[PDB]
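Structure record follows, encoded as structure tokens.
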Amino acid sequence: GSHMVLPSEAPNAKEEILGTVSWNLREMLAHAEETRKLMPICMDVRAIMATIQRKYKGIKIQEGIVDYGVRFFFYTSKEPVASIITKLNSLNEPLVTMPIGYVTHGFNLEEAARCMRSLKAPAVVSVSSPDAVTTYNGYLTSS
């Protein structure tokens, strides 16, 4: 059985956020939707996917630039952090994401942050702790 009606709504925020923040996932999906900003995601992290694909029904994982509610970019477990960054160079869109090559691909916060300066596109970053926005910003300042 099927029926799909919901409160669709129009975001109109002229503004935009920069730097790292201490958001999580739903906060991010809101701002992403709001601004139509681009969201790099890794299908590897099924925990993230089990939220997205449920918030944006009927989707059944894809690869590539996933226009599905939010503008996503689905890059593999197998593509290195410098390679996905090189790809994102062509797009050069304002992003909002978590520190990408931090945990799915086995890094540390430092190694993540360094690699992320090599991204030549704007990117709001979200760490799952406030006390780490400081640390992460610190790497972005110090390397």
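Residue numbering: from 1, along the chain as shown.
Header says: solution NMR.
Cβ coordinates come from backbone N, Cα and C, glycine included.
As written in Swiss-Prot, here are the features:
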type	residues	note
VARIANT	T35 to A (Swiss-Prot position 1361)	In strain: Isolate Shanghai QXC1
VARIANT	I59 to V (Swiss-Prot position 1385)	In strain: Isolate Shanghai QXC1
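Around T35 (variant position), the same-chain residues at least 6 positions away in sequence with a Cβ under 8 Å from its Cβ are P11, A13, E16, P94, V96.
Note: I59 (variant position) has non-local neighbours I52, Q53, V66, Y68, i.e. same-chain residues 6+ apart with C-beta under 8 A of its own C-beta.
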